[PDB]
Amino acid sequence: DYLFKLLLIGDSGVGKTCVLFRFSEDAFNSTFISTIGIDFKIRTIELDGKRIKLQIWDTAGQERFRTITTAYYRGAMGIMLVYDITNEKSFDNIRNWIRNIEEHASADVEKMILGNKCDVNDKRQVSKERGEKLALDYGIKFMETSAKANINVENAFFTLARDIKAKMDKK
Amino acid sequence: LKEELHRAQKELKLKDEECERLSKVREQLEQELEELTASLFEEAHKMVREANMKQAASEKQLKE
Amino acid sequence: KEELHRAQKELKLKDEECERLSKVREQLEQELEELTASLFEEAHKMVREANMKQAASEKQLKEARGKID
Ligand SMILES: Nc1nc2c(ncn2[C@@H]2O[C@H](COP(=O)(O)OP(=O)(O)O)[C@@H](O)[C@H]2O)c(=O)[nH]1
């Protein structure tokens, strides 16, 4: 009875795709993100009684499909920004990606920062604290996660979807 | 003398509003493409998960 | 002519934009074509694999059903 269109963006090798496949609970590793730079997945969930279809685009920034990937930004209801806590420029860039969202996507879109690979603390370069401040500055939610250990992936989406729905039941 | 600016501005209005129109349609074009590419992938995926579960089925018949 | 001095600029600009927007029609299907083509290839390469490892896997359920029977 609801259909939310979601997008995952961020630097390459951040984990965006495993984040996805985890939440999509696909039993396979098989993707086109490597050889196309786009992938797609659905899941319907229940939020306060109702069935919610989630349509999750995974983009990989290749200029080969610049025009198509805008179509995803322009039509996205919620867009997760992902960095790798093991890698700084991924995080540094989170501003750059926000520029895009602001510039290519809609005015009221729902946003969420996802500091990924948290499970690996031994190679951590980005403090969690520093990440939540980034988020609060921009006034959007933040959440550390691990596609592999399975930490907070599901919570991230359910959380984003609640923000979306709540925004819609207001109107 | 000023007539050149007089035109230039009349010309800006026309171009400003044609530009607005042109954008309403970029919006549609994109929704349609989404819906289409959406289903394209959906299928490609379904069709692959069939070929693999096929292999898995007679993979397990062979270990038993 | 201070107004015109720069008035002509957005005119050039607005216009330059309209042009870019019209391109957006064919630039979509152009990309689409490529993308579709690609999926076709890639999803095939995939199904190819599954089939080869299914079919080779099939002839020893007759060979091993033959080592028993
Ligand atoms: N330790 C760890 N490695 C991860 C995690 N997520 C992804 N990876 C690895 O990061 C590499 C590339 O990730 P990928 O999902 O391709 O990033 P994408 O290109 O943004 O989708 C692969 O080796 C993944 O297994 C995670 O949560 N923890």
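Numbering of chain A is taken from Swiss-Prot, so the residues present carry the numbers 6-176, in order.
Recorded method for this deposit: X-ray crystallography, 3.3 Å.
Cβ atoms are placed via backbone N, Cα and C, with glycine included.
Under the heading GTP binding site, Swiss-Prot lists A:17-23, A:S35, A:39-40, A:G66, A:121-122, A:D124, A:152-153, citing a large-scale study or a structure entry as support. In the three-state DSSP scheme, A:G66 (GTP binding site) falls into the coil class.
Around A:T22 (mutagenesis position), the same-chain residues six or more apart in sequence whose CB sits under 8 Å from its CB are A:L13, A:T36, A:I38, A:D44, A:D63, listed in sequence order. Under the heading Mg(2+) binding site, Swiss-Prot lists A:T22, A:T40, A:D63, citing experimental evidence as support.
In the three-state DSSP assignment, the secondary structure recorded for A:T22 (mutagenesis position) is helix. Where Swiss-Prot documents A:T22 to N as a mutagenesis experiment, the accompanying text is: Loss of interaction with MICAL1. Loss of GRAF1/ARHGAP26 and GRAF2/ARHGAP10 tubular localization. Loss of E-cadherin and MMP14 export. Stimulates interaction with RPGR.
Record note (Swiss-Prot) on the mutagenesis of A:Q67 to L: Probable constitutively active mutant locked in the active GTP-bound form. Stimulates interaction with MICALL1. Increased WDR44-positive tubulation. No change in interaction with RPGR, compared to wild-type. Neighbours of A:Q67 (mutagenesis position), defined as other CB atoms within 10 A of its CB across all chains, total 12.
A:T72 (mutagenesis position) carries a helical DSSP state (H, G or I). Residue environment of A:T72 (mutagenesis position) contains 21 other Cβ atoms, counted within 10 Å of its Cβ in all protein chains. Under its mutagenesis entries, Swiss-Prot includes A:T72 to E with the note: Phosphomimetic mutant. No effect on the binding of GDP or GTP. Loss of GDI1, GDI2, CHM, CHML, RABGGTA, RABGGTB, RAB3IP, TBC1D15, and INPP5B binding. Increases localization to the cell membrane.
Swiss-Prot gives this note for the published mutagenesis A:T72 to A: Loss of phosphorylation. No effect on the binding of GDP or GTP. Localizes primarily to the Golgi complex but does not affect membrane localization. Does not translocate to LRRK2-positive lysosomes and does not suppress lysosomal enlargement.
Quoting Swiss-Prot on the mutagenesis of A:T72 to D: Phosphomimetic mutant. Suppresses interaction with GDI1.
With a 10 A radius on its CB, A:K21 (GTP binding site) counts 25 other CB atoms from all the protein chains. Of A:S17, A:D63, A:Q67, A:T72, A:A152, listed as recorded positions, those near chain C by the criterion of a Cβ under 8 Å from one of its Cβ atoms are A:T72. Counting Cβ atoms from all protein chains shown, A:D63 (Mg(2+) binding site) has 24 others lying within 10 Å of its own Cβ. In this structure, the recorded positions that sit close to ligand 1, with a C-beta under 6 angstroms from any of its atoms, are A:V19, A:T22, A:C23, chosen from A:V19, A:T22, A:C23, A:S39, A:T40, A:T72. One way to see the shell of the Mg(2+) site is to take the Cβ centroid of A:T22, A:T40, A:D63; the remaining same-chain residues with a Cβ within 8 Å of it are A:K21, A:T36, A:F37, A:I38, A:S39, A:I41, A:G42, A:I43, A:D44, A:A65. Across the structure, A:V19 (GTP binding site) and A:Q67 (mutagenesis position) are spaced 15 Å apart at their Cα atoms.
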